[PDB]
Amino acid sequence: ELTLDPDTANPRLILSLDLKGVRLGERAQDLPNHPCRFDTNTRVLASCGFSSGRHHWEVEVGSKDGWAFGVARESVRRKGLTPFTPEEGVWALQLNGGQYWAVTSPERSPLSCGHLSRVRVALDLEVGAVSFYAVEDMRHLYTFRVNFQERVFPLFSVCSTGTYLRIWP
Amino acid sequence: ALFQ
């Protein structure tokens, strides 16, 4: 199963003991500089990435604003403030301002999907797609069609206190 | 949101 990779995580994030859950903490932890660590944006990757095949996981989501999750290409830039956009190699859903969004660019796409509790992510590296479904009825939330050309990692971001993300298999 |  998937687990969050502590050496990637922004030092303000708090990862649960079982490495399934993430929230934003009160201050930056004193953690080693690592070139793979997101030092400004509030991101963390899973420890496993994928270069072929089809892969599923699920993400339980908080009801309060401040999260985004999906996939990132391995070459996503880790240092300094970087845009949270498909061009930077992030393909994600987000809860911000009480609305759900697919993080398209230059404008995000508001999703009229109703309340979300847990989302299934379906990554298909053979056809080139990442898709998101609300698990209660498997309604389709969004699909990004991408010709992935490198290893792709599950991506999580929490930029506000009071919300969370948690991996499930 | 800027730091997402």
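Chain A is numbered as in Swiss-Prot; the shown residues are, in order, 343-511.
Each Cβ is built from the backbone N, Cα and C atoms, and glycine gets one as well.
Quoting Swiss-Prot on the mutagenesis of A:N383 to A: Complete loss of substrate binding. Taking a C-beta cut-off of under 8 angstroms and a sequence separation of 6 or more, A:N383 (mutagenesis position) has the following same-chain neighbours: A:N352, A:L423, A:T424, A:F426, A:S499.
The annotation that Swiss-Prot gives for the mutagenesis experiment A:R385 to A reads: Complete loss of substrate binding. Around A:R385 (mutagenesis position), taking its Cβ as the centre, 29 other Cβ atoms fall within 10 Å, counting all chains.
Under its mutagenesis annotations, Swiss-Prot gives A:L423 to A the following note: Complete loss of interaction with GYG1. A:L423 (mutagenesis position) falls outside any helix or strand according to DSSP and counts as coil. Take the CB of A:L423 (mutagenesis position) and look out to 10 A: across all protein chains shown you find 11 other CB atoms.
Mutagenesis annotation in Swiss-Prot: A:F426 to A, described as Complete loss of substrate binding; the structure shown retains the original residue.
Taken residue by residue with DSSP, A:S499 (mutagenesis position) is part of a strand. Experimental mutagenesis at this site is recorded by Swiss-Prot as A:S499 to A, annotated: Complete loss of interaction with GYG1.
What Swiss-Prot says about the mutagenesis result for A:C501 to A is this: Complete loss of interaction with GYG1. Using a 10 Å Cβ-Cβ cutoff, A:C501 (mutagenesis position) registers 23 neighbours.
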In all the protein chains shown, the tally of other Cβ atoms within 10 Å of the Cβ of A:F426 (mutagenesis position) is 25
In angstrom units, rounded to an integer, how far apart are the Cα atoms of A:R385 (mutagenesis position) and A:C501 (mutagenesis position)? 8
Under a three-state reduction of DSSP output, how is A:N383 (mutagenesis position) classified: helix, strand, or coil? coil
Would you mind checking how many other C-beta atoms are within 10 angstroms of the C-beta on A:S499 (mutagenesis position)? 27
